[PDB]
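Q: Structure below; questions to follow.
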Amino acid sequence: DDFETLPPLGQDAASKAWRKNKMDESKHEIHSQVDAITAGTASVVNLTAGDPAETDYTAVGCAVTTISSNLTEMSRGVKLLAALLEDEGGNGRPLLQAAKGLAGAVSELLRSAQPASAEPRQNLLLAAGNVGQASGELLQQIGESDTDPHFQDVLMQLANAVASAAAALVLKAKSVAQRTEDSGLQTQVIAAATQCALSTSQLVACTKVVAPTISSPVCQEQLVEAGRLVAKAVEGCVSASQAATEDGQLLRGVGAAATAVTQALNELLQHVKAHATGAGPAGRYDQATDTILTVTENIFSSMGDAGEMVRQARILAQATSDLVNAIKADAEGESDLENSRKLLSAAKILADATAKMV
Amino acid sequence: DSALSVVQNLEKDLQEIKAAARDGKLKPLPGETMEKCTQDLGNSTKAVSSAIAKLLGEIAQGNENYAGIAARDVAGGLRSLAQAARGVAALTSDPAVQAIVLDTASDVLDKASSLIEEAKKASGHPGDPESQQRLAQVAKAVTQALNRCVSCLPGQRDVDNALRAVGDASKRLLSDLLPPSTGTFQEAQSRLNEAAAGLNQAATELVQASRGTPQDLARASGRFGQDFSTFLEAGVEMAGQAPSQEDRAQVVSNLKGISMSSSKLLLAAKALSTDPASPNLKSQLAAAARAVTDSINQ
Amino acid sequence: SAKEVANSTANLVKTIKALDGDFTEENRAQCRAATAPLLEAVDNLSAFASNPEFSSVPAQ
């Protein structure tokens, strides 16, 4: 709430140089550790998903501890940032309120933390979603985050499709359970449906949390055990399907679960390469160039065994010719023939290199 | 080549520092402090010098990527030097002091740019000693500029200047000088012993103020220097009265040994006036004092 | 560094093997002309010794 001190900053050029240096630093670490907060929160959701009497609160406390550590480090670095933004323009207050909401959400999740709080877990989920949001406003309040919104959104919609498909699979499971003759086994099915709806819900919340904070590999890890959890729920539904007796609609539930598996996989990979992304868009020939590399380091790896250099040279000149002829096509598209001929000479030298390779 | 580009970036920073000197103001960084600045300057001097030594060695091997590595190294060392000089400018008040820091730094770095291109040539062309000798002499030059840089602090300068003055008095006193007033061996030699006692006594207070403050170190060192001056002239009157010419040469040898002892002594003294912290070299100072006492005893 | 010292040291060895008994100032010039390169090698040694970040790890 209080602003930093403002020790003198000086008209000196190197002064403001160092100043913006510290600015970018502070920004980066603040980013890192809020991602860390979210990671802690996600771990919270994961562990809280467990039934008490086997809950190891230890990891929970560890999470909240890192949350505290940051929130302090937030305070410090973000106030530094705010002081210097006051130096140029003076609008730290949006960031102030962002961090305020951050901490408030944190405290609310702690309010969710105590078993004394006998509130059902979905409210904890709502609060965690508030966390993920408040993080989002923070991250674009500094603006460092959101390299691009598209993959975030795609994962959003995909996960929501997962939730809807899960609800439908629940419907099918309820139907086939009502078909089951036994009493007690379909209650196991009911338990499976309940925990599955759970798995979905915390999946939803985990998505909410991680989306602002994709950059942190730790968030990706949290997501992967989230998928692991909901996958365990998938085999729970598999068992619930096993409970039935020789029907086509249990197979329908199986297909729905298989689609749930696939969609889990798909969001997993979309997120994976969303993190595992290049800053720019798809450049020309990148995959071609990348494969070129692959070969290059294969070879520089390999001295003495032509038993591979033959293979890698072959594929090498292959992709090389591919790049070359595509160069030809683009040069055709090229109007200023200087570019075309430059491409031509480059490709000819490439052919030269491939030859000497042969 | 980047190291070059960097010397130009350092020159632009020196120009920004020159503009600050015209403004008559240079706010120190929140972290930088005058004593830490002293540490910065001394360590950086040592570092850049050793880096130059790496340059010499690599060019002695010649034609190595490691040569460019040490080029970047000297570049960074100069950058640190820039930090040190910028701080010392940002803290001092004497206009001439910051002028000197600008000037010394600039000379160091322009000579360094000469080094950059000369070593580029060295890298391009193998097999010529003349390049090696040229490198050697330019490195010496940059080292002298460095010594100027360190000596920029006034309190340092006089006492090391006093060191040089006493060494030079001994050197002029060395060219077979023979004083007229021979006097008597006895009272002369006894006062000589008293003066030597006073000298290593002065060394003891030198290490005392090495536990104390720098200006006191300076004045004590100066008292030491003039005391040793009288001591050396007492030695030369010993030589003038000496019955034997070989006895005379022996006394001269003892005196010159004492001279170099005191030389290394105050060299360490200044190298510590560098830093009130580094206890290693303070112990080394103690050792130097012991050696001076050894010359006294002989 | 050490190798250059060793080579200059061999030069010293010849200085000893030649300066011995001649009393010819040509040998003396030879000896000093060999000690100078060793002197700069020493200088390199000293500079390396001055390697500040590679000098000491004082206790606390």
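Residue numbering for chain A follows Swiss-Prot, covering 514-871 in order.
The header says electron microscopy, 5.5 Å.
Cβ coordinates come from backbone N, Cα and C, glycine included.
Relevant sequence annotations retrieved from Swiss-Prot are reproduced here:
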MUTAGEN   A:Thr809 to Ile  Reduces stability and binding to VCL with little effect on binding to APBB1IP; when associated with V-833; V-867 and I-901
MUTAGEN   A:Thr833 to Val  Reduces stability and binding to VCL with little effect on binding to APBB1IP; when associated with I-809; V-867 and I-901
MUTAGEN   A:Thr867 to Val  Reduces stability and binding to VCL with little effect on binding to APBB1IP; when associated with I-809; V-833 and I-901
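Give me the structural setting of these features: burial, nearby parts and distances.
A: The Cβ of A:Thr809 (mutagenesis position) lies under 8 Å from no Cβ of any same-chain residue at least six residues away in sequence.
Reduced to three states, the DSSP call for A:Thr833 (mutagenesis position) is helix.
Spatially close to A:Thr867 (mutagenesis position) yet at least six residues away along the chain are A:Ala826, A:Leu829, A:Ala830, A:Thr833, A:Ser834, judged by Cβ distances under 8 angstroms.
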Q: Helix, strand or coil by DSSP: which one applies to A:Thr867 (mutagenesis position)?
A: helix
Q: According to DSSP, folded down to helix, strand and coil, what is A:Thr809 (mutagenesis position)?
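A: Assignment for A:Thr809 (mutagenesis position) reads helix.
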Q: Neighbour count, 10 Å Cβ-Cβ cut-off, for A:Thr833 (mutagenesis position): what number do you get?
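A: Around A:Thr833 (mutagenesis position), other Cβ atoms within 10 Å: 21.
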